[PDB]
Amino acid sequence: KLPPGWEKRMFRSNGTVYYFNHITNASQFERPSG
């Protein structure tokens, strides 16, 4: 969905998996790898 550069991460101290744009430093709960 969203662009190349969005990549999987985990929200420290709770474990919520989310995505982080490794090109812009943006963050979202939507997974752009689909």
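We number chain A the way Swiss-Prot does; in order, the residues shown are 6-39.
Cβ atoms are placed via backbone N, Cα and C, with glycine included.
Under its mutagenesis annotations, Swiss-Prot gives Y23 to A the following note: Reduced affinity for KIF20B. Around the Cβ of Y23 (mutagenesis position), the same chain contributes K13, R14, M15, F16, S32, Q33, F34, each under 8 angstroms and 6 or more positions distant in sequence. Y23 (mutagenesis position) falls within a strand segment according to DSSP.
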